[PDB]
Amino acid sequence: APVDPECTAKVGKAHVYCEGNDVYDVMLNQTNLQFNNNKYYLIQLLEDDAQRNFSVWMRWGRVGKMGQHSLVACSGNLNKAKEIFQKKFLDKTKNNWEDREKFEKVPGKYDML
Amino acid sequence: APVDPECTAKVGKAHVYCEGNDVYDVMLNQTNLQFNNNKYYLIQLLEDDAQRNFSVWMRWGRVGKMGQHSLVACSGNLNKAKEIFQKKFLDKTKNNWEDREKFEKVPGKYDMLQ
DNA sequence: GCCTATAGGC
DNA sequence: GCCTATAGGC
DNA sequence: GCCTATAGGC
DNA sequence: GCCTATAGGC
């Protein structure tokens, strides 16, 4: 569970946030040669080590290409950050994150693991 | 020349960079009712207050709406940063930055303002 | 991909 | 009126 | 060959 | 919009 090296603003100073089982780091894929999809979507909830301060990192593109990315800062509001992460996970897969163990792929939606 | 408030990671820790005339802050517009374009593009070269460290901020979207944005870090390489800023200005308007007190709008490219 | 307005479906 | 899928512009 | 407009996928 | 691969004009 290393912080995405592409997140230059945090690779030195922060960790992926966890609570036992629940490690808020995940990689998504949708390959579909009918529509020429071969694309990823990474999501990471990050806490700083120095201060109690949270961020959500998202990064996406065609497999192989460094794509685009977003870093959303939450300043200690862990709930904001879990919401963003979980909402986005749902948006892209049509599965709830808490329901991760029993993941059911959907047509035209991202796949996990 | 305040830092865009939407740049949460640098509002209050940094300033728009200037050198005499040249203030590296600018807003672009392209309206074209035929194709329903009504969009902006902001660009800002920023120096940190406490250290010699530069960044380019870009932010764009439909007029009124939130949009997307990018922050490009340059460390103390001010030339990298001027390049990025100026290149991007050229990409979007078809006019060079330094020679455009006399700015000439072109069809299907962004316009400046004052 | 992003954001968000809008049309169709309860 | 509400919810979500669709696509319209960025 | 160089350079800029376009187009495809994200 | 981005990043890129290719098409097209001088």
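In chain A, numbers come from Swiss-Prot; the residues present are 92-204, in order.
Every residue gets a Cβ built from N, Cα and C, even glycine.
Database features, via Swiss-Prot:
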{"type": "DOMAIN", "residues": "A:104-201", "note": "domain 'WGR'"}
{"type": "MUTAGEN", "residues": "A:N127 to A", "note": "Decreased poly [ADP-ribose] polymerase activity. Impaired formation of a complex with damaged DNA"}
{"type": "MUTAGEN", "residues": "A:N128 to A", "note": "Does not affect poly [ADP-ribose] polymerase activity"}
{"type": "MUTAGEN", "residues": "A:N129 to A", "note": "Reduced recruitment to DNA damage sites. Abolished DNA-induced ADP-ribosyltransferase activity"}
{"type": "MUTAGEN", "residues": "A:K130 to A", "note": "Decreased poly [ADP-ribose] polymerase activity"}
{"type": "MUTAGEN", "residues": "A:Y132 to F", "note": "Decreased poly [ADP-ribose] polymerase activity"}
{"type": "MUTAGEN", "residues": "A:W151 to A", "note": "Decreased poly [ADP-ribose] polymerase activity. Impaired formation of a complex with damaged DNA"}
{"type": "MUTAGEN", "residues": "A:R153 to A", "note": "Abolished formation of a complex with core nucleosome and HPF1, leading to abolished ability to catalyze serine ADP-ribosylation of histones. Abolished DNA-induced ADP-ribosyltransferase activity. Abolished trapping at DNA damage sites upon binding to PARP inhibitors (PARPi)"}
{"type": "MUTAGEN", "residues": "A:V154 to A", "note": "Abolished formation of a complex with core nucleosome and HPF1, leading to abolished ability to catalyze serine ADP-ribosylation of histones"}
{"type": "MUTAGEN", "residues": "A:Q159 to A", "note": "Decreased poly [ADP-ribose] polymerase activity"}
{"type": "MUTAGEN", "residues": "A:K183 to A", "note": "Decreased poly [ADP-ribose] polymerase activity. Impaired formation of a complex with damaged DNA"}
{"type": "MUTAGEN", "residues": "A:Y201 to F", "note": "Reduced recruitment to DNA damage sites. Decreased poly [ADP-ribose] polymerase activity"}
{"type": "MUTAGEN", "residues": "A:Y201 to A", "note": "Reduced DNA-induced ADP-ribosyltransferase activity"}
Cα-to-Cα gap, A:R153 (mutagenesis position) vs A:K183 (mutagenesis position), nearest whole Å: 15
Cβ neighbour count (within 10 Å, all chains shown) around A:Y201 (mutagenesis position): 23
Site of maximum Cβ density within 10 Å, from mutagenesis positions A:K130, A:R153, A:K183: A:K183
Residue among mutagenesis positions A:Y132, A:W151 with least C-beta crowding, 10 angstrom cut-off: A:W151
Residue counts (helix, strand, coil, in that order) that DSSP gives for the domain 'WGR' (A:104-201): 16 helix, 42 strand, 40 coil
In sequence order, the mutagenesis positions (A:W151, A:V154, A:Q159, A:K183, A:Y201) whose C-alpha falls within 10 A of A:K130 (mutagenesis position): A:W151, A:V154, A:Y201
Nearest-integer angstrom distance between the alpha carbons (Cα) of A:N128 (mutagenesis position) and A:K183 (mutagenesis position): 14
Cα proximity to A:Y132 (mutagenesis position), best match among mutagenesis positions A:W151, A:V154, A:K183, A:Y201: A:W151
Residue among mutagenesis positions A:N129, A:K183, A:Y201 with Cα closest to the Cα of A:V154 (mutagenesis position): A:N129
Length of the line joining the Cα atoms of A:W151 (mutagenesis position) and A:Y201 (mutagenesis position), in Å: 12
Cα separation, A:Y201 (mutagenesis position) to A:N127 (mutagenesis position) (Å, whole number): 14
Entry from the mutagenesis positions list A:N127, A:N128, A:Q159 having the most other CB atoms no farther than 10 A: A:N128
Cα distance (Å, whole number) from A:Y201 (mutagenesis position) to A:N129 (mutagenesis position): 10
